[PDB]
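A.B. asks: Can you read through this structure? Questions will come right after.
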Amino acid sequence: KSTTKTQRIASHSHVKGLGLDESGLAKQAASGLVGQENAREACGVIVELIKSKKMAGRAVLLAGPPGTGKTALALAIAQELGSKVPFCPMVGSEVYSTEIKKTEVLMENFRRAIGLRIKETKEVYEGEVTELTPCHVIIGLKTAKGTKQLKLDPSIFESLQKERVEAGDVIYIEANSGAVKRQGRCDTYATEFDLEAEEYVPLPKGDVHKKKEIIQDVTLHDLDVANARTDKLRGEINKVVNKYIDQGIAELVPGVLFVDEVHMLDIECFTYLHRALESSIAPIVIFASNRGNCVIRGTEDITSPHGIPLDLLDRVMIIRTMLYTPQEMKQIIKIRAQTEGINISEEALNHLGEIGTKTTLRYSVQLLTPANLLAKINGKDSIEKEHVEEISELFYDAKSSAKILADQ
Amino acid sequence: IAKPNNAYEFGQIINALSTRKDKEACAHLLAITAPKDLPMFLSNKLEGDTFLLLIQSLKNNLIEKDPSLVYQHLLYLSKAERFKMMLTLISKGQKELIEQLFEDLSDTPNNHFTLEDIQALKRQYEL
Amino acid sequence: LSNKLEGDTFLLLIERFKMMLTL
Amino acid sequence: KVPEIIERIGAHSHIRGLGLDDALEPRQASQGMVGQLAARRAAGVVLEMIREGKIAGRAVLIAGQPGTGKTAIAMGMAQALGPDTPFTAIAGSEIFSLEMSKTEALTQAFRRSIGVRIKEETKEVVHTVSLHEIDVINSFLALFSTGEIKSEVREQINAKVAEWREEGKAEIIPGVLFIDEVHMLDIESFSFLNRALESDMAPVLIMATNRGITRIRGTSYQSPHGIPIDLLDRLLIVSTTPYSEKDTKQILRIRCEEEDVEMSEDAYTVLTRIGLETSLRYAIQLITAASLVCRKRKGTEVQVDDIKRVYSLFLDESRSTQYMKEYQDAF
Amino acid sequence: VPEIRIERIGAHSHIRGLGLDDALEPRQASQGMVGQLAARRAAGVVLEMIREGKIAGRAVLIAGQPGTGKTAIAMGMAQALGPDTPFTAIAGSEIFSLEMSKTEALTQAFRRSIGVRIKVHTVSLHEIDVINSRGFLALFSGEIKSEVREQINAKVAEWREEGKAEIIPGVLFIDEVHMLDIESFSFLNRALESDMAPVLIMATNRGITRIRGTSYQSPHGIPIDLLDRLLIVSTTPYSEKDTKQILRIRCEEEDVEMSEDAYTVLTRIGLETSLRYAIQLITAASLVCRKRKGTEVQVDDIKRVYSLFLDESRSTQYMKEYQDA
Ligand SMILES: Nc1ncnc2c1ncn2[C@@H]1O[C@H](COP(=O)(O)OP(=O)(O)O)[C@@H](O)[C@H]1O
Ligand SMILES: Nc1ncnc2c1ncn2[C@@H]1O[C@H](COP(=O)(O)OP(=O)(O)O)[C@@H](O)[C@H]1O
Ligand SMILES: Nc1ncnc2c1ncn2[C@@H]1O[C@H](COP(=O)(O)OP(=O)(O)O)[C@@H](O)[C@H]1O
């Protein structure tokens, strides 16, 4: 399961929300975002509209230059809408493939944003690990009933070791199949800062086999890829979801579908995009564009703002996002470096931010692992200015490289 | 100094300092900017906060030097696209700020500005 | 003349000039 | 075996008839619609044509800058033909579909623009249902995970409708089919429209456009409104003039009353200016954002500063495109 | 199932890696490579990335004028990654084939860059595929099945499970990447998102150029989504001594003995036109000298061969000047 492409969202791992006060205004820097005040407030307004179900078949358009934070804003909206609301980024140019028709590409992108929080009543191994003696593997679990010695498969033992489980942790394993997950510790060894009904859980009431509602989140594309192991599978998944909804054990949550470079979509695809968003349940469709008036692809003559036909752009309200100032650029670079684990000096931040305002911000963000490797080779722990200027001299950005090639 | 060459750089600098609300930045930023190209540079980027910012940045520091530059900046602003939009979002209370900027021009005709074109300009500004 | 200089033609007359003073 | 059974967005819920009345004499206040007196009068003349039966072989075209309520005029004419007159309001760009070819899309629109009354003795309850609904019955993520209505279902349904018409308990009502941005249709679809209009049970055709002399899509000839000549001399053309300040104020008041919003008078003036040089529908969009903003600060009314905040948050079309366009010129 | 270009033609057999070493410090002589220290250092940084595992999702691009050694850098990084790493060197025009559609051609190129080691024999995965597919001219006689590849992938998974095979991520080089259209770029973007994915090097000699298949111009004719995930390495044109050394090592490779004045006139010829034209002239000069019963190639042989075979600029300009009438 979990077919979340951790390369298009891994570049934004510091975002944990929008960073909004109770009044609705935006703090200077909170929960990952450090700039874009009015854009953040507009995204908060959009979130409020979504929560109140006033999204009457409307969509959002983020118009801003590259290296500004459109994808970051979409990720912030997705994180703010819920704990695990699905988020599927997508570039328009990717709809052009031959081995799958555009219908299939838009299909898969749409099913990647509509999530399902499945609450399954299971007997589990959620409890405190008193003793662990692989003889194998018998484990003592202490719950309300008492200490029970339970057998674990060697694969389950490997999962337990990978989860870093020690003696005195209320951890959750699966009893039907077997999967170790780190939930917390036990209140039998709780300190002052470790309270109850929190990261420390008291003596599990009932037994180790607590037949309880376990919350586990899937996406429609996850069941499509977990059942192929055509429209036959689509219908099978639809009927399974219908059955689950009819029981009332699962909740169908709408997510966010990000579409970067919207001018690369044909009007032929825009009609599908409009039709799909009219449905009662449908992900919020956020376009992103860095282009003004341009020709709608597929018409060859008709020009339009942002290459969106006026039938869909009608239901679109636009948020404008802009360049960062060098201070916020330094803050972004510092946050990214801290998230990725690179120590770096302040003068290196200054030069990297200067490069960022020179060309783009994502270019300067991508020159972090290269500089870190260069500094590691030289035998230093933290990056200094010389490493940064050397790695800027070695690797180029597209604009300057094209300028050099055209220059001769 | 940050000399603006395009309308894009101008929009970026003016609005991004609007949340700062900083005065002397605009003070020694619009002086180097040619007043004639003020409309084309400005285009339809006018928002309430930035418009008020230009008003209370022009009123405070630019009056120290010759107020002729004030006159060109204020007159050529009249050709901005969204201006009949603009002279209603400003609250009635702080229109008196524009009036206090105006009495620095109408009351004292020092060297260059005359009364009649200033009166016509005020008629253009609806106040 | 354009760029027609080779070894034989240049010697007969005695862009492609400096390159021609190597053969 | 055959069973039986625009407003969702609610952008025209205030529209209840054309409002002219008085024997084809436009009323300034009327019922919902405001202004555009010449357009109302022409719409009423076309309404008389549809009523008597002198519109067959002809259609209506409305030309005007966007934001002048031509769709509102179409909705009003649809209402004034009767409380159960079907009204479809498709766009020209909506016929290019991944699953349905132009044939299927236009046929679906035309059949969705034809209504039938179902009287049902229990009292003969009258239920008005469009043909396309009956077709889709004979076939909860269905909108996501084909839609091609098969031909045999269509012929069966047509034969059934003929039988029920002869039997004397169902009656066919021609509705109104509206095509916004008709210049985006191509010649191969204009031909289909020309051929489909030559039928006895043919809905009234309304096409709307906002662009002048344009190349016909599919050809290389310049024609007015991007419509071929073979259909252009069978058209009744009405033009809607741009609104003025008082009319926009009135429409804004009506829409705010419709959407449960309480706005101050100077806020109404500022929103009228908004709808004055950007677009009226942009202001219509802004009213709901202003209402959402006002509740954040625990207010009951919407003040002018709420409009000034919402206007900075969300951008209209012209500003948003000019921003990126001049950025690209500076790039 | 049964088991067991650039090397066959040559022109890159002398390059046994980048040869920078000394903890990422380019060596002037090194292992065959001559000059171009900056591009070699950037390439070495790329190797460091690949070895550490920080290249997943990214790709390398090499710009510069033609005849500067982009294929040389690609072959050097291929050699530096290991002794038997696969290296495919396709062009942008070889995905337009009569038999194979762009999908099949690009898939074949990708599977020609995922090697498997068996205990030591290293074979390309696509070579394994072609072995498991049914006359001395069969190259005359594509579309190598659709299910056989799935069967081979499953068998490779088994061979990884029980320990009889090892997976080696190779290098895939695409010369003149502006030839590909927006269709194939989407396939490249989608294919890079796999655990068993080869390092992808593209090369280009063009600046702002319209993307093929669309109407918008982009740098190097690459869509922005891919262009923002590229490590661009620029190669500067050679100078006299570098090309002289290149010609010397090439001649030593193809068993040609030449005098010094012939060497410098050949170097000047290559400086004016290309390294590849000067390299082409060497074999013709050697064969001309053999006919005249000469062991050492003189400079007059260079004269004769330069008069016989024409370079591209002269050949095009002559007949452009022809069409004046
Ligand atoms: N306000 C912000 N807070 C945190 N990170 C930001 C902000 N704005 C931009 N970024 C960073 O800039 C990088 C580029 O973001 P993205 O939106 O994906 O590019 P683009 O703006 O070209 O679409 C991301 O890694 C993101 O984390
Ligand atoms: N005379 C009118 N009476 C009532 N509403 C009107 C009138 N004219 C325009 N409108 C309003 O203007 C909005 C835009 O109308 P519509 O024709 O649907 O789109 P557009 O005019 O932009 O093509 C509608 O919501 C409609 O309610
Ligand atoms: N640094 C170098 N070291 C060794 N050989 C080189 C170097 N640079 C260029 N060459 C030689 O020059 C010839 C042509 O270069 P090539 O890589 O084909 O240019 P292009 O980048 O246009 O493909 C090759 O045969 C190659 O061996």
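We number chain E the way Swiss-Prot does; in order, the residues shown are 10-13, 18-132, 239-253, 256-262, 266-449.
The header says electron microscopy, 3.6 Å.
Keep in mind that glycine also has a Cβ here, set from the backbone N, Cα and C atoms.
Heads up, here are the entries from Swiss-Prot:
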- E:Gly77, E:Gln78, E:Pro79, E:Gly80, E:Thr81, E:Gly82, E:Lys83, E:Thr84: ATP binding site (BINDING)
- E:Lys83 to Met: No effect on interaction with NOPCHAP1 (MUTAGEN)
- E:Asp299 to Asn: Abolishes ATPase activity (MUTAGEN)
- E:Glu300 to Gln: Reduces ATPase activity. Decreases interaction with NOPCHAP1. No effect on formation of RUVBL1-RUVBL2 heteromeric complex (MUTAGEN)
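Are these features on the surface or tucked inside, and what touches them?
C.D. replies: Long-range Cβ neighbours of E:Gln78 (ATP binding site) (same chain, at least 6 residues apart, Cβ-Cβ under 8 Å): E:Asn329, E:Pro361.
Secondary structure at E:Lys83 (mutagenesis position), as computed by DSSP, is helix.
Non-local neighbourhood of E:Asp299 (mutagenesis position): E:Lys83, E:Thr84, E:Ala102, E:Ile103, E:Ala104, E:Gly105, E:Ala327, each in the same chain, at least six residues away, with C-beta under 8 Å from its C-beta. Reduced to three states, the DSSP call for E:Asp299 (mutagenesis position) is strand.
Same-chain residues at least 6 positions away in sequence with a Cβ under 8 Å from that of E:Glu300 (mutagenesis position) are, in sequence order, E:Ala104, E:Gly105, E:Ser106, E:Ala327, E:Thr328, E:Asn329.
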A.B. asks: For the recorded ATP site, enumerate neighbouring residues of the same chain (Cβ within 8 Å of the Cβ centroid of E:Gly77, E:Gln78, E:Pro79, E:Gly80, E:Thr81, E:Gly82, E:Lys83, E:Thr84, site residues themselves excluded), in sequence order.
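C.D. replies: Near the ATP site, beyond E:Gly77, E:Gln78, E:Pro79, E:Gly80, E:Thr81, E:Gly82, E:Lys83, E:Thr84, sit E:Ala85, E:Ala327, E:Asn329, E:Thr359, E:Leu399.
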A.B. asks: Which of these binding-site residues has the least crowded Cβ, counting other Cβ atoms within 10 Å: E:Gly77, E:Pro79, E:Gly80, E:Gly82?
C.D. replies: E:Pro79
A.B. asks: Cβ under 6 Å from ligand 3: which of the recorded positions E:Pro79, E:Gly82, E:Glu300 qualify?
C.D. replies: E:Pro79, E:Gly82
A.B. asks: Within 10 angstroms of the C-beta of E:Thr84 (ATP binding site), what count of other C-beta atoms is obtained when all protein chains are considered?
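C.D. replies: Around E:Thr84 (ATP binding site), other Cβ atoms within 10 Å: 19.
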A.B. asks: Are there any residues in the same chain, six or more apart in sequence, whose C-beta is under 8 angstroms from the C-beta of E:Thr81 (ATP binding site), and if so which?
C.D. replies: E:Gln49, E:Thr359, E:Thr360, E:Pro361, E:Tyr362, E:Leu399
A.B. asks: Within 10 angstroms of the C-beta of E:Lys83 (mutagenesis position), what count of other C-beta atoms is obtained when all protein chains are considered?
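C.D. replies: Its Cβ has 25 other Cβ atoms within 10 Å.
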